Number of protein chains: 2
Amino acid sequence: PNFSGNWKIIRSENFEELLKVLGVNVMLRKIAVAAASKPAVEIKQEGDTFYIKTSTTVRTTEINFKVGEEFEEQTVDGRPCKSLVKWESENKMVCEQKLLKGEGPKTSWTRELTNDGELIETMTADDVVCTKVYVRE
Amino acid sequence: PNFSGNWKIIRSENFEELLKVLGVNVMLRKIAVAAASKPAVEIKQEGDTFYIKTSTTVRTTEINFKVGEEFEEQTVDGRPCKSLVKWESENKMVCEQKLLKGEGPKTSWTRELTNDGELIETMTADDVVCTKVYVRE
């Protein structure tokens, strides 16, 4: 169905720990998980075309993509990557990322909609997964 | 033989499927997947007495039991149960679980030490089996 909406975070699991295993220093981890860094996510979906803007109190980023068409974004640790999203099913998109320069962990993400209209986001780096869950405002 | 040691995972199958057949909703499964990252198992075996600590990037749980003596733990989906472990062979133990309160699917688990020195852990609910294989660190 339809991912469009203004989404507010209600659960976050394993995010700081994932940053830790990627080598992010403790000062940056602590700020990444601070109240002031809680992400709001605004999505506008038109068929396979998506605009997703993710904002905290200090940062704002937007991606625009169509399912099945390569685009550029950043990995969960700021390295530029080429991304490609596919539908795993009607309510779930999966994204494979490839670094533009150099080598690093294999990263990906998924976003999916539940029965009850929660948005679940997961991000994976090698063997480590973090999960965020949002509800619509 | 001796189950003692610190065990690192080399493969895993059907974790989320097990939770799914137990009726855990998809939100909770995806949180559980994040909280299950990089599982490590520390075992201290002294004859028939066992201490088993399971650590992931987010959480640590510990059970202490003696083979043939009932103890309390939780099912894989987090429900309190009484458990009783028995030897099924020289190198394999099997645990049957019964809920403290209420009724539910039959759940069990096993742990086996192979001839190649691997530890195989299985957890069963209905006819779904989740399997993890570890080697000694």
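Heads up, chain B uses Swiss-Prot numbers, so what you see runs 2-138.
The deposited model was determined using X-ray crystallography, 1.7 Å.
Using N, Cα and C of the backbone, Cβ positions are placed for all residues, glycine too.
For the mutagenesis of B:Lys21 to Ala, Swiss-Prot gives this note: Loss of ligand-induced nuclear import; when associated with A-30 and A-31. The structure shown keeps the original residue. For B:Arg30 to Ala, Swiss-Prot lists a mutagenesis experiment annotated as follows: Loss of ligand-induced nuclear import; when associated with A-21 and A-31. While the structure shown retains the original residue, Swiss-Prot records the mutagenesis experiment B:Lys31 to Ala with this note: Loss of ligand-induced nuclear import; when associated with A-21 and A-30.
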- request: Compute the C-alpha separation of B:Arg30 (mutagenesis position) from B:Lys21 (mutagenesis position), stating it in Å without decimals.
  value: 7
Message: Please identify which of B:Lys21, B:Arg30, B:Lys31 has the densest Cβ environment, defined as other Cβ atoms within 10 Å, among these mutagenesis positions.
response: B:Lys31
Field: Spatial separation of B:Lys31 (mutagenesis position) from B:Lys21 (mutagenesis position) - C-alpha basis, Å
entry: 11
- prompt: Under a three-state reduction of DSSP output, how is B:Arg30 (mutagenesis position) classified: helix, strand, or coil?
  reply: helix
Task: For B:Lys21 (mutagenesis position), just give me the three-state DSSP call.
output: helix
